[PDB]
2 protein chains.
Amino acid sequence: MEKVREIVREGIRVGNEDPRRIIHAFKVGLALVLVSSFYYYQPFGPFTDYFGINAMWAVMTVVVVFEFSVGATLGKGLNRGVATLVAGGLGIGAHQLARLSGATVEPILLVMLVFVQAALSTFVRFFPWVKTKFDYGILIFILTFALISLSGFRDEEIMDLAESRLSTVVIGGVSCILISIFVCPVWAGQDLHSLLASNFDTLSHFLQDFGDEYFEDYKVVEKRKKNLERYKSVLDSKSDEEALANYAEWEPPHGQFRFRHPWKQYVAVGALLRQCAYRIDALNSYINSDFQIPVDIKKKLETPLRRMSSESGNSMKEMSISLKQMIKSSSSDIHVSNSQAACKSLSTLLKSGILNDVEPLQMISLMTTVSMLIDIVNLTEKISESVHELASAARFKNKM
Amino acid sequence: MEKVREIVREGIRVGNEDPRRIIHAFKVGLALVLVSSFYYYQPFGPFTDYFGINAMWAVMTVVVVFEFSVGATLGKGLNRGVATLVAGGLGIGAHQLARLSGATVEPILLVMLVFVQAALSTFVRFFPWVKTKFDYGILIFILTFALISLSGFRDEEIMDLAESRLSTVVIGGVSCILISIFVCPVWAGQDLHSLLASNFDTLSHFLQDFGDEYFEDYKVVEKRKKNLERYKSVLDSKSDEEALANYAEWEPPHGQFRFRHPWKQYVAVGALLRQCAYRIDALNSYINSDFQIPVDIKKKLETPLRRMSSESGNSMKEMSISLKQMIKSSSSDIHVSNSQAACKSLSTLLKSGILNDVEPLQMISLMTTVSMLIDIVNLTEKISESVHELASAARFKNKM
């Protein structure tokens, strides 16, 4: 009975982290019922249905095409539809050639053509372009050519089979797409947008928490978590952003998201944020070591380091708010100029020769932190310019 | 005609990068010809084939089940095989309750049961445990229960549709696995064990090259290429190493890979190697920056910083050979002990007070690299103890 407890608790947490999952679990059932209902109560023209498997194929298309996002279902349905169309054409042509050839060489020719085409398509499925965008199209191309060839039917029977398969794929796909767009849309573009903004926010949190924690049993573990987990999640999220970018490319335009929305720039800014995460990770690893410098030697540089960290955090926070609000912002300029000024002041403080009296190992550690922080500052400057460019060339509301 | 070139030249570089991609495009063609033979030349017992679509379903399973690796086909073909066996049972029992109830309620009770279980199964597909292993198993559990329900057939006609679907998944599913295993096996287990051992070698190049590029237009770029584009493949390959580990659990025990081969330790080590790529990434930026320290000030630490960097790379080089050769190796202990020795002799060089005379704006970047290098040496000591542990719990030949 205990595993029943564990599975129901896992269900509870998965549902509570996200409700759109439950609403999608209901949307799939609604699509199935709508499609199935369509066949039982023939709406306007009782379709011929020569083979007796139209309903089977409609339900199969609906179960396979319907995915979480809107870009996912639109892409899967469009690949499946276009591949079925072209491959049905090619299959009818191959069957006509097979018939025209002769009597006994017909199975030989059909099997040879299936071989050649499946081989060429399986090879093409390895290209990078195809692998990222139209993969599921080519699996269906092979499926359909092999269906219309290797299934033993006669000529007119083959023409009817191809038409039936195409019409059923179109109906299943359109039903899936309409219910996914019009009931409770999960746009992948907005999921990518929110993920980018959330990443910005976690980085700001760490920068402020560092400015505080650097110069100072259970609460130790909680603060260790509140430091580690956030940037450590930014680090391990390359594939999620890369996938949401494709899905978002597939989508139609909707509110505040115009026709040419640059998702590749979103992924570029994500890459810059990942570099910041590398540096922040080095900083954190130097926080959680045992060999820590005595406090006052850090406090002798406590002023500019605290100023630098705080201003970087505030600049990142303003960029996150400017992305959540979908408006061009110009506070990041002030918040990054302050950090450049703090870098210059730290430079002229180091020039004055204050660290001349400390043992050089403490110098190792202290200049390590100073170097990582200066690199973080330069990186936030670059990120500020890049986000400004994205917001310009994605047509944000110039109101500010 | 020019775009006909950019497609054929892209074909060649995909074929030469990996030849096994072509021998796979011929293995898919061979499973179709073999299956389509089994259903044309009935070997021993002419199957009943009540509906006329056994040959369609056998060729539809082969196109979907057959994937590159062996763990991918043994995995897709085992989800699809079991999900059809169970759902075929639930698909019949759900069709007995429909009849037992009444006449007009029959098309009402069957649609509800498709709704309830396609809504629960869609939800389970979000769980983190299910999503990695048995995902395609649950997409099929929804097709099958919605094949045997939402397709209009009578009572006795269903006990055949459930068997005709199951017996055409076992045959189309086995015929895919016997070819993947016996013709030219692409074991995903070895594609991971090779990638891990190829990563160690990419890092060893940078460390051997570091001591030379540090202390010293086109060869600018190629040597920039042989640094940047080399280690940067370790950072961007978190998903490939994680995918090949999922397959590698499905596979059978081929030669030198016992039954309990720890594919989760292979990813734990790869997780440490990604931490070295973080630090190595920081060393690279201070190499490609404009503000470079004048040489002779760098040169006063050239004795240990060249000994630390080199003996670390000669330690990662043995771990890469101790994995290609699949033998427990104790050479890495000699190569890692020297690096810890070079760390202490750097302290007694730093404690002796030699860097007291350089302007502190330069001590930033100089004590930076000393810090990133000392952390790398500290990491390869942890990697060495982990690979040494992997070789035990994978039962490597103790010959050495």
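Chain B uses Swiss-Prot numbers throughout; the residues present, in order, are 1-216, 222-405.
Looking at the header, which is where the method is noted, we find electron microscopy, 3.1 Å.
Cβ atoms here come from the backbone N, Cα and C positions, even for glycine.
One natural variant named in Swiss-Prot is B:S36 to A, and its note says In strain: cv. Bay-0, cv. Landsberg erecta. If you draw a 10 Å sphere around the CB of B:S36 (variant position), it holds 24 other CB atoms from the protein chains shown. In the three-state DSSP assignment, the secondary structure recorded for B:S36 (variant position) is helix.
In the three-state DSSP reading, B:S194 (variant position) counts as helix. For the naturally occurring variant B:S194 to F, Swiss-Prot gives the following note: In strain: cv. Bay-0.
Quoting Swiss-Prot on the natural variant B:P257 to S: In strain: cv. Landsberg erecta. Around B:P257 (variant position), the C-beta neighbours below 8 angstroms that are at least 6 residues distant in the chain are B:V70, B:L74, B:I181. Reduced to three states, the DSSP call for B:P257 (variant position) is coil.
Within the same chain, the residues at least 6 positions away from B:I298 (variant position) whose Cβ sits under 8 Å from its Cβ are B:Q367, B:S370, B:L371, listed in sequence order. Quoted from Swiss-Prot, the note on natural variant B:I298 to V is: In strain: cv. Bay-0, cv. Cvi-0, cv. Landsberg erecta, cv. Nd-0, cv. No-0.
For the natural variant B:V375 to I, Swiss-Prot gives this note: In strain: cv. Cvi-0. The structure shown keeps the original residue. Close to B:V375 (variant position) in the fold, though at least 6 residues off in sequence, lie B:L306, B:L310, B:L351, each with a CB less than 8 Å from its CB. Classification of B:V375 (variant position) by DSSP places it within a helix.
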Provide the list of variant positions among B:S36, B:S194, B:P257, B:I298, B:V375 whose C-beta sits under 8 Å from chain A at the C-beta level, in sequence order; use 'none' for an empty result.
B:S36, B:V375
Which ones in the same chain are close to B:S194 (variant position), with CB under 8 Å and 6+ residues apart in sequence?
B:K329
Between B:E216 and B:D222 this deposited model leaves 5 residues unbuilt; compute the CA-CA distance across that break and give it in Å as an integer.
16
